[PDB]
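K.L.:
First, the structure itself, so that you have it in front of you.
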Amino acid sequence: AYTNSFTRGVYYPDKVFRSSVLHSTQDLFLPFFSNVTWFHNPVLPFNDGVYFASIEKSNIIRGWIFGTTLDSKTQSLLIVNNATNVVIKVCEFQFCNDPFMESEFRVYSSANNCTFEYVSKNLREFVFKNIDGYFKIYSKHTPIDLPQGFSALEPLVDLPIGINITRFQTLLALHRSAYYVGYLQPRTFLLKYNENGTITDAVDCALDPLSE
Amino acid sequence: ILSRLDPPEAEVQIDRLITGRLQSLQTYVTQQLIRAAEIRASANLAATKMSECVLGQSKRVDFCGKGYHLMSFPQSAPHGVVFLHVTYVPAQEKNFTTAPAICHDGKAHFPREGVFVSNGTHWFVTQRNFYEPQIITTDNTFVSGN
Amino acid sequence: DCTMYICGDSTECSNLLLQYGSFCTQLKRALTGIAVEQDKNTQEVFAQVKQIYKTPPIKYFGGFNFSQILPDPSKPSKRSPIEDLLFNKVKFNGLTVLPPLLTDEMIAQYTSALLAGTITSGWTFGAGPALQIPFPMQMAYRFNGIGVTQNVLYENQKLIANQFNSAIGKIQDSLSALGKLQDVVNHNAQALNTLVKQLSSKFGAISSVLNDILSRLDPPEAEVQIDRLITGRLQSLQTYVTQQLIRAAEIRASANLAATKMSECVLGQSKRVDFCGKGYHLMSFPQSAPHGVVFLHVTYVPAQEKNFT
Amino acid sequence: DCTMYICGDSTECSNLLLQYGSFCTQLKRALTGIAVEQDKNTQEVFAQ
Amino acid sequence: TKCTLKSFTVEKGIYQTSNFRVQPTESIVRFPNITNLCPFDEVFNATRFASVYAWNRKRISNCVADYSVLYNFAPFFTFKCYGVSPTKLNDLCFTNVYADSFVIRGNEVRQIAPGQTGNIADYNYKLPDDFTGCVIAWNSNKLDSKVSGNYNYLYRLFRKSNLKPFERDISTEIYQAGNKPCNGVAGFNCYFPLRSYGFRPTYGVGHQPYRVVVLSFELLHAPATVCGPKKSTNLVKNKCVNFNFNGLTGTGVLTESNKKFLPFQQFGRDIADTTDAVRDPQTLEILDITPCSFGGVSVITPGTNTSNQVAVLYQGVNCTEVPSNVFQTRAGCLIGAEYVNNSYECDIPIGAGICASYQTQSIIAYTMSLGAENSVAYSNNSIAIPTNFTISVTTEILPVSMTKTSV
Ligand SMILES: *[C@@H]1O[C@H](CO)[C@@H](O[C@@H]2O[C@H](CO)[C@@H](O)[C@H](O)[C@H]2NC(C)=O)[C@H](O)[C@H]1NC(C)=O
Ligand SMILES: *[C@@H]1O[C@H](CO)[C@@H](O[C@@H]2O[C@H](CO)[C@@H](O)[C@H](O)[C@H]2NC(C)=O)[C@H](O)[C@H]1NC(C)=O
Ligand SMILES: *[C@@H]1O[C@H](CO)[C@@H](O[C@@H]2O[C@H](CO)[C@@H](O)[C@H](O)[C@H]2NC(C)=O)[C@H](O)[C@H]1NC(C)=O
Ligand SMILES: *[C@@H]1O[C@H](CO)[C@@H](O[C@@H]2O[C@H](CO)[C@@H](O)[C@H](O)[C@H]2NC(C)=O)[C@H](O)[C@H]1NC(C)=O
Ligand SMILES: *[C@@H]1O[C@H](CO)[C@@H](O[C@@H]2O[C@H](CO)[C@@H](O)[C@H](O)[C@H]2NC(C)=O)[C@H](O)[C@H]1NC(C)=O
Ligand SMILES: *[C@@H]1O[C@H](CO)[C@@H](O[C@@H]2O[C@H](CO)[C@@H](O)[C@H](O)[C@H]2NC(C)=O)[C@H](O)[C@H]1NC(C)=O
Ligand SMILES: *[C@@H]1O[C@H](CO)[C@@H](O[C@@H]2O[C@H](CO)[C@@H](O)[C@H](O)[C@H]2NC(C)=O)[C@H](O)[C@H]1NC(C)=O
Ligand SMILES: *[C@@H]1O[C@H](CO)[C@@H](O[C@@H]2O[C@H](CO)[C@@H](O)[C@H](O)[C@H]2NC(C)=O)[C@H](O)[C@H]1NC(C)=O
Ligand SMILES: *[C@@H]1O[C@H](CO)[C@@H](O)[C@H](O)[C@H]1NC(C)=O
Ligand SMILES: *[C@@H]1O[C@H](CO)[C@@H](O)[C@H](O)[C@H]1NC(C)=O
Ligand SMILES: *[C@@H]1O[C@H](CO)[C@@H](O)[C@H](O)[C@H]1NC(C)=O
Ligand SMILES: *[C@@H]1O[C@H](CO)[C@@H](O)[C@H](O)[C@H]1NC(C)=O
Ligand SMILES: *[C@@H]1O[C@H](CO)[C@@H](O)[C@H](O)[C@H]1NC(C)=O
Ligand SMILES: *[C@@H]1O[C@H](CO)[C@@H](O)[C@H](O)[C@H]1NC(C)=O
Ligand SMILES: *[C@@H]1O[C@H](CO)[C@@H](O)[C@H](O)[C@H]1NC(C)=O
Ligand SMILES: *[C@@H]1O[C@H](CO)[C@@H](O)[C@H](O)[C@H]1NC(C)=O
């Protein structure tokens, strides 16, 4: 299936506070009213960043896998989050072709040469991009087919990894006892800030003659 | 430049000076055009006054001096013109009581030209620009309405 | 300030400015020479009366109600109720804005003195001493000056006063327009913003920042690249000044027209067609605006024609 | 059309031209401002 | 004024001659703290070090590195740094900081160095010829030497060929020097490859156990990694100085703000994109940045043919930041003229309704009058008519032409 985004995938392009200032910015966004693939799984391309939305009160999404080969003999990124908190990690892994008492973590069987460690209904949005060796994640968790509205996403991490990415997969929690994938394009928006400094509205400068 | 430098490098140094001094000429000529428009607008005003203040009598307020224009005489000045404006200025006013019309035989009389004034005991007709009273007659006034 | 625009607190650049001669001398004189004229423009429009005239407390003139154009003793400073609509509807890096010589309070009294003179003294104060004459009789003279006999006013005085009073009251509805004043503010603001934005151009250098080039490069090369920044920024600043001289002539041309209307429309009765409003000119009243003047033109318009042989 | 005069449809020149800021926006505003007044000048002479 | 006009006689008026310009004081370079000190604390304090033949290897990651604890430690014997100087360890930035540690005999520390030979440096630990690290080595007699012999630390002294730089070999295959194969039995021409340093407290220098640690940097391809630590300098307020907030370089007066940033934003900009507020990394407070106090300086003169007294106007300068008669106007601070309560005709225009004159002698400066006042004697039945007149003559002057020039 495919669905129609409305005004989604807008994130704070950078630091720098700001007040009532119709600021114009150029960056990698998800275009407004775009064609986003729908999944209910296979290796997907990367090509330039990823939009990733989902809907569900429980937590079905159990991390992501990124990289160039998604296999051993080279290093890759692995992001998991158990009931504690998010765990970023960059090692050389050996991934199960189908990764998934109450015992878990049958995703990989190798974690060599680790170069980074870290430990610590509902809509859970993410924006992933990888520029100059930095892997950025924006996110926001807002409680309530996706609805219709605007909400800007704030930076979550800053990860000086160096990793190249061309493909990725997803991880789901099976039953033993729904997500979206967009991509980003170079577009220009006109962003409206309120007096608190947040983005309240936007204009996609490449849609209809009126927007130009 | 040449005296102490080879051509390959002297062409660059002379080209810099040429650009700088060529910019000087563009600045100069642009300002002369903007300033010549201002003197042209002044020459148009002076030509207009020459026609309207010197070759005739104007009713335009303050166009030909302060007061009521009678006449003007031109004088030549270097790069310019001087106007000698001759004006009429009233002086030494007195106050009077006035009324718009006078009743006689049940009819309203209005002045042909002038205003009605009273010296305290008698009423007269005067012209508006110089005090010169005359007696109010049927040849001085006209009738209109009751 | 040419030095803070081009160099911005940099001693290496400041010494390099000495190799260009007297460009800053030209820039300061060009902008100062047109700044002095801006105060002259406002003196020639409003300061056309020697005395400060006042109206009597008994504000009542043959039935005509002038309270919307005369100062109202109960407002910010001292404006008329109509002038309040007119005023209510409308340190970076060297770019300095100078205050006008005449404040808005000073312009308001010039305009209130012109209003008092034309209501109590007609057109006599502009040729000598102010001579009083009752207002109903002033309006009768003004009809005579357009070809209408004076009895037509005196037998219809109540009608003309009712029509005038309603006609003035309609002005506040039309104001509550001023694009000729807003365009001047906007055009200059956009030129000042553009001038600042040219400080982020390379003009063929490696960096736009003077504290950058010289610091990481090589002095012999930094000098050539800084000279490219100086030349590009100087050309921007010179373009700014040329356009201010071209725009200053447009404001002066308008101010000369406004001064001419003040004498010929307010201090007298004109016969020039369309010069003082549409219709047969009777009188005008000035009002002040933030950077200009607003004239209220009162004209006589005939109506309801019939056929005759 | 600023770009077509200075570079004449050449991607190397037009990318270098961007380094000079917004001169091509000033040129358009100046020409637009005097091209609109040409109809205003005619309109005020004849539409009486 | 004379110098700007290029004359020795100045005519009455007001002349713009120069400019004020407030100057910044002090240079404050502010930053945050250190967060993760990336604990060297254990690699220099590990209670059980490793024998040289199987040497430990700890790799630093993205961290905060403060070598001031090393150089200033005060208890060393050998500290030699080859790639970079020992003091510039806190202003560079490298990707991977490898740290090796082991123990060796006294007179063998001369072999932990680029390009050496000997039973230890040959095949136990080989540093390359283009080393960039930093070698530290000290004496640890009282901590690692136990009377009667401490036979834990081994050191290989038999191998086929010398080692490769940064390589590691831990095998225990019995040597073979002769021609007859060994079949894994010690004896004739079949020697065990590992011996042990028998340390004792009653040894001379050169045989007591020394502890050696070596650092080695390498910058493969990372955009940025663990660098040196930042620094301080007390933060002052209400005094336009020279500031740096972790990279943001500028000049101006710092004051308490009333803006509210989002909980990820460091600094703010105004319209036209110039920084006007920052957040202090340490205290997390928003401070506005206002420009100093610059402005033009004008000289007010009655004319050199009248007097040589003068007053000076500092344009839009507050009268507390200028460095008698000081007068505050909306146009700046006027010094050298008095403020009277009378009102005269304007002579020398200052601005915002204020003029100056040479009347009352030093130099003063009151309000501006508006002319004489006069009431018209209006009534509803009164008129005024002139009985006489005068003829007046007035001049008007108009330019008509300029000189014609050609270049
Ligand atoms: C107003 O003027 C009249 C005319 O001059 C004065 O009235 C007198 O009028 C008779 C004729 O009716 C003359 O013979 C007298 O000579 C006039 N007297 C004077 C003094 O001029 C009248 O006096 C004047 N009124 C006032 C208040 O001065
Ligand atoms: C002249 O017009 C003004 C209004 O422009 C009149 O003032 C109003 O008078 C009525 C009756 O007293 C009040 O209800 C309004 O509130 C007044 N308006 C204001 C703004 O005060 C004024 O009375 C008129 N003058 C004459 C003599 O009729
Ligand atoms: C001249 O025209 C005016 C209207 O412009 C007439 O005045 C109006 O007359 C009507 C009918 O009597 C009244 O209801 C209005 O209130 C009047 N308007 C005003 C402002 O007073 C006037 O009567 C006409 N004169 C003649 C002689 O016909
Ligand atoms: C004067 O008389 C003429 C006719 O001589 C009137 O003209 C009329 O004009 C209207 C259009 O405005 C036409 O539709 C009629 O057909 C015309 N009538 C005739 C008889 O030709 C004119 O309206 C009259 N003027 C006035 C003021 O009443
Ligand atoms: C950076 O380190 C400083 C200490 O050097 C931290 O300052 C503490 O701030 C909290 C409030 O947030 C106070 O309760 C403590 O008393 C402060 N400590 C000292 C020693 O003054 C500061 O919070 C640290 N910054 C971050 C972002 O963690
Ligand atoms: C290295 O180890 C020594 C001892 O193992 C640590 O010494 C401590 O010294 C401080 C200062 O006198 C005392 O307050 C502590 O009590 C000592 N530690 C113990 C366990 O008693 C030393 O701190 C270690 N180095 C570092 C950087 O921590
Ligand atoms: C005409 O009469 C008026 C008074 O009705 C005179 O004006 C008075 O003039 C005196 C002297 O200057 C003042 O003290 C009064 O205050 C004025 N009164 C008013 C109401 O303003 C006027 O001067 C007289 N004109 C002539 C020529 O005498
Ligand atoms: C009008 O004004 C003139 C003065 O400007 C008066 O003429 C003077 O009159 C006096 C006597 O009152 C003589 O001594 C002078 O010699 C006259 N001057 C001139 C130049 O001739 C004239 O009398 C005034 N008219 C009235 C009616 O008062
Ligand atoms: C998205 O594009 C695909 C073709 O690439 C098309 O089949 C699909 O219908 C499109 N989705 C929408 C919502 O238009
Ligand atoms: C959460 O997952 C991380 C990564 O596998 C692991 O290190 C950590 O121990 C886990 N926490 C619990 C409580 O299992
Ligand atoms: C990565 O691991 C392999 C063994 O799987 C090892 O040979 C190699 O040295 C390691 N790389 C680094 C940089 O440690
Ligand atoms: C990523 O891949 C490109 C080739 O597509 C390569 O040139 C680049 O060096 C790689 N980046 C990293 C950090 O390895
Ligand atoms: C956020 O903005 C709202 C208006 O949209 C305002 O009422 C509120 O005070 C703001 N919050 C803060 C913390 O400034
Ligand atoms: C200027 O000086 C001359 C003498 O050189 C003197 O006659 C004249 O009065 C002076 N002017 C003023 C205004 O003081
Ligand atoms: C100058 O600064 C003081 C505070 O130091 C303030 O009270 C005063 O109003 C300021 N003056 C002006 C003209 O802003
Ligand atoms: C001017 O008058 C005010 C009162 O209106 C008074 O406070 C002030 O001291 C006076 N100034 C001088 C210089 O006398």
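The numbering of chain C matches Swiss-Prot: 737-826, 854-939, 944-1076, in order.
If you check the header, you will see the structure was determined by electron microscopy, 3.4 Å.
Keep in mind that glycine also has a Cβ here, set from the backbone N, Cα and C atoms.
When I checked Swiss-Prot for this same protein, it listed these features:
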- C:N856 to K: In strain: Omicron/BA.1 (VARIANT)
- C:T859 to N: In strain: Lambda/C.37 (VARIANT)
- C:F888 to L: In strain: Eta/B.1.525 (VARIANT)
- C:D950 to N: In strain: Delta/B.1.617.2, Mu/B.1.621 (VARIANT)
- C:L981 to F: In strain: Omicron/BA.1 (VARIANT)
- C:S982 to A: In strain: Alpha/B.1.1.7 (VARIANT)
- C:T1027 to I: In strain: Gamma/P.1 (VARIANT)
- C:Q1071 to H: In strain: Kappa/B.1.617.1 (VARIANT)
K.L.:
Could you tell me which of these variant positions, C:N856, C:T859, C:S982, C:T1027, C:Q1071, has the fewest other Cβ atoms within 10 Å of its Cβ?
P.N.:
C:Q1071
K.L.:
Which variant positions from the set C:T859, C:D950, C:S982 come within 10 angstroms of C:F888 (variant position), judged by C-alpha positions?
P.N.:
none
K.L.:
Rank the variant positions C:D950, C:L981 by how many other Cβ atoms lie within 10 Å of each Cβ and give me the one with the fewest.
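P.N.:
Among the variant positions C:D950, C:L981, the sparsest Cβ neighbourhood within 10 Å belongs to C:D950.
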K.L.:
Going by C-alpha positions, which of the variant positions (C:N856, C:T859, C:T1027) is nearest C:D950 (variant position)?
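P.N.:
Considering only the listed variant positions, the nearest one is C:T859.
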K.L.:
Return only the integer: C-alpha distance in Å from C:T859 (variant position) to C:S982 (variant position).
P.N.:
30
K.L.:
Of the variant positions listed here (C:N856, C:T1027, C:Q1071), which is spatially closest to C:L981 (variant position) when Cα positions are compared?
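P.N.:
Of all the candidates listed, C:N856 is nearest in space.
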K.L.:
If we check Cα distances from C:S982 (variant position), which of the variant positions C:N856, C:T1027, C:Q1071 wins as closest?
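P.N.:
Checked the variant positions C:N856, C:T1027, C:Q1071; minimum Cα distance to C:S982 (variant position) goes to C:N856.
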K.L.:
On the three-state reduction of DSSP, what should I expect for C:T1027 (variant position)?
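P.N.:
Reduced to three states, the DSSP call for C:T1027 (variant position) is helix.
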K.L.:
Round to the nearest Å and give the CA-to-CA distance linking C:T1027 (variant position) with C:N856 (variant position).
P.N.:
40
K.L.:
Just to be sure I understand the packing, how many Cβ atoms besides its own are within 10 Å of the Cβ of C:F888 (variant position)?
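P.N.:
I get 23 for this one.
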K.L.:
If one measures from the C-alpha of C:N856 (variant position) to the C-alpha of C:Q1071 (variant position), what distance in angstrom results, rounded to a whole number?
P.N.:
65
K.L.:
Can you see whether DSSP assigns C:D950 (variant position) to helix, strand or coil?
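P.N.:
DSSP call for C:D950 (variant position): helix.
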